[PDB]
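A short write-up of the structure that comes next.
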Amino acid sequence: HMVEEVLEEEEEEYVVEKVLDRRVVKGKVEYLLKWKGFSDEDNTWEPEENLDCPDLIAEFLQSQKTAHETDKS
């Protein structure tokens, strides 16, 4: 922890590994993705009106229909 009057940015930058789930509060939609570069699973919730990953959002919201019932085994 560095104490000073010139440090607001949380960290350099985080990366997204994929989407694990999601949850709405009542007006906005949040998404819990797996952010790599922390400890192992520091997923975080973000607003879909700012994030930029419509591939995992529209790819994970369809799995609920049927995807784990098959799998590649």
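Just so you know, the numbers here start at 1 and follow the chain as drawn.
Looks like solution NMR, at least that's what the header says.
Using N, Cα and C of the backbone, Cβ positions are placed for all residues, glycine too.
Sequence annotations record features per position, and here Swiss-Prot assigns domain 'Chromo 1' to 14-72 based on sequence analysis. Under mutagenesis, Swiss-Prot gives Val16 to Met (Swiss-Prot position 23) with this note: Abolishes interaction with SUV39H1. Per Swiss-Prot, mutagenesis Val19 to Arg (Swiss-Prot position 26) is noted as: Abolishes interaction with SUV39H1.
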- [ ] List the same-chain residues at least 6 positions away in sequence whose Cβ sits under 8 Å from the Cβ of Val19 (mutagenesis position), in sequence order, or say none.
- [x] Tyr31, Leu32, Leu33, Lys34, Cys53, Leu56, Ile57, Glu59, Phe60
Open item on the list: DSSP on the domain 'Chromo 1' (14-72): how many residues come out helix, how many strand, how many coil?
Closed with: 7 helix, 22 strand, 30 coil
- [ ] Return the residues near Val16 (mutagenesis position), defined as same-chain residues 6+ apart in sequence whose C-beta is under 8 angstroms from its C-beta, sorted by sequence, else 'none'.
- [x] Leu33, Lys34, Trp35, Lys36, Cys53, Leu56
